[PDB]
Amino acid sequence: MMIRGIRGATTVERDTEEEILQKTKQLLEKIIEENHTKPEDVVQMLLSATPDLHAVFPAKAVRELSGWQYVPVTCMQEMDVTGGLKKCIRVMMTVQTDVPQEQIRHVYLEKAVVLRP
Amino acid sequence: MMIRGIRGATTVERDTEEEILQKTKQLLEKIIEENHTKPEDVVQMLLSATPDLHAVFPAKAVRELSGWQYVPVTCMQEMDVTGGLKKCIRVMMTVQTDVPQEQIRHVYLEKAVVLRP
Amino acid sequence: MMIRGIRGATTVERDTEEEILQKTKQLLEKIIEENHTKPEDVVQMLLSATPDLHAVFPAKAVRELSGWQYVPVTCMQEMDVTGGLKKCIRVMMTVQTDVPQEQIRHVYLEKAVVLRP
Ligand SMILES: O=C(O)[C@@H]1C[C@]2(C(=O)O)C=C[C@@H](O)[C@@H](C2)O1
Ligand SMILES: O=C(O)[C@@H]1C[C@]2(C(=O)O)C=C[C@@H](O)[C@@H](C2)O1
């Protein structure tokens with residue numbers, strides 16, 4: 001079976017642990033819903049944050065998902081683009097799937113709805 | 001048929017949107033040419049920039065490739081390494097392919113030729 | 001032909017090329033041993049460093065592994081988390097494997113042992 005990336009983006013209003021975990025968790029839950037994703041079928045996840053977020057690693061939210069404790073995940077710093085969306089958390093979830101490239105459901109929540117094509 | 005990463009790297013002279021998109025597009029086009037890559041066979045793409053580039057997300061270049069609108073892509077900051085090549089943009093393009101690991105054609109352009117194997 | 005991420009993390013005491021390369025090599029070797037990984041089965045690898053490390057790209061240590069010269073690798077900056085583990089190097093090695101997700105052997109060494117689930 002083919003492997004496919006699934007993108008997500010969301011934002012927080014302030015650099016706190018509560019915000020980052022809550023919003024990341026909601027972002028992951030929305031992607032799982034739209035793509036019917038099962039954790040055994042997740043190759044890996046990459047989470048990024050803009051350099052104005054430091055309170056907590058977003059990946060901590062992944063363990064708030066029952067069954068996902070073995071999904072490998074790592075975080076990275078997003079580049080700082082002049083005029084770019086602030087306080088932004090992004091996800092690239094790599095999954096085993098038969099779903100055609102153009103039918104993959106990429107999820108944009110909160111202030112990240114402006115990045116969606 | 002297996003999944004493999006394809007690497008690219010290039011540089012720009014000025015932190016401007018026009019040059020970052022021009023050089024990134026040229027890099028992607030060269031990778032596409034050398035590896036005969038179709039966009040539906042692309043699992044996902046990661047683009048990075050050294051911390052001295054801020055004008056635009058290099059991923060914006062991907063959208064000016066005809067047929068590549070559904071290819072998931074995200075950006076990250078390259079590690080800041082002392083004496084490293086400056087104003088550098090890199091790509092990791094993950095594809096489905098029959099080509100053996102030692103035969104994949106990784107691409108290094110402009111000043112990033114000194115990184116070439 | 002399922003694909004799975006393997007995670008690794010380690011730390012160094014001083015920001016020198018010698019220690020970064022040595023600890024990175026040791027981390028990779030432990031991962032390759034625990035998972036029985038052959039370089040041809042590696043899709044790609046991502047390595048990260050916290051922003052307190054600047055001496056060398058950790059990826060340089062990969063070419064000290066005989067047979068690994070064609071494995072595509074790139075590096076990124078880990079996000080700077082307040083109170084986060086300092087001087088930390090991480091790996092996400094993406095591999096073709098039939099080992100189930102719960103049996104993948106992720107490796108945490110030196111001071112990174114605190115990151116284990
Ligand atoms: O290396 C790690 O495993 C730890 C844990 C972590 C998480 O919170 O899940 C996952 C990935 C890393 O970016 C961070 C956060 O350090
Ligand atoms: O793009 C590259 O190929 C070069 C080489 C490098 C390494 O030292 O292995 C590997 C990946 C990149 O992050 C850096 C370091 O630039």
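Each Cβ is built from the backbone N, Cα and C atoms, and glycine gets one as well.
These features come from Swiss-Prot:
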type    : residues                                                               : note
BINDING : C:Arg7, C:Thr74, C:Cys75, C:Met76, C:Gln77, C:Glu78, C:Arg90, C:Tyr108 : prephenate binding site
MUTAGEN : C:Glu78 to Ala                                                         : No chorismate mutase activity
MUTAGEN : C:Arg90 to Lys                                                         : Low decrease in catalytic efficiency and in affinity
MUTAGEN : C:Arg90 to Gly                                                         : 2-fold decrease in affinity and very low decrease in catalytic efficiency
MUTAGEN : C:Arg90 to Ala                                                         : No chorismate mutase activity
The one of C:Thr74, C:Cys75, C:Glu78, C:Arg90, C:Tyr108 whose CB sees the fewest other CB atoms within 10 Å, among these recorded positions: C:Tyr108
Those binding-site residues listed as C:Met76, C:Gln77, and which of them has the most Cβ atoms within 10 Å of its own Cβ: C:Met76
Prephenate site span - longest C-alpha distance across C:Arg7, C:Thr74, C:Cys75, C:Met76, C:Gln77, C:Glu78, C:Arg90, C:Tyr108, in Å: 20
Listed recorded positions adjacent to ligand 2, that is, members of C:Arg7, C:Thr74, C:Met76, C:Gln77, C:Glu78, C:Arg90 whose C-beta is under 6 A away: C:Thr74
Other CB atoms within 10 A, centred on C:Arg7 (prephenate binding site): 19
Alpha-carbon spacing, C:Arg90 (mutagenesis position) to C:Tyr108 (prephenate binding site), which is rounded to whole Å: 9
Recorded positions whose CB lies under 6 angstroms from ligand 1, from C:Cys75, C:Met76, C:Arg90, C:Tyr108: C:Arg90
Subset of C:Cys75, C:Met76, C:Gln77, C:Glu78, C:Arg90, C:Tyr108 (recorded positions) with C-beta under 8 Å from chain A: C:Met76, C:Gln77, C:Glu78, C:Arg90
Members of the recorded positions set C:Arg7, C:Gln77, C:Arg90, C:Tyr108 whose C-beta sits under 8 angstroms from chain B: C:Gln77
C:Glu78 (mutagenesis position) - helix vs strand vs coil (DSSP): coil
Pairwise CA distance, C:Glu78 (mutagenesis position) versus C:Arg7 (prephenate binding site), rounded so that it is a whole Å: 14
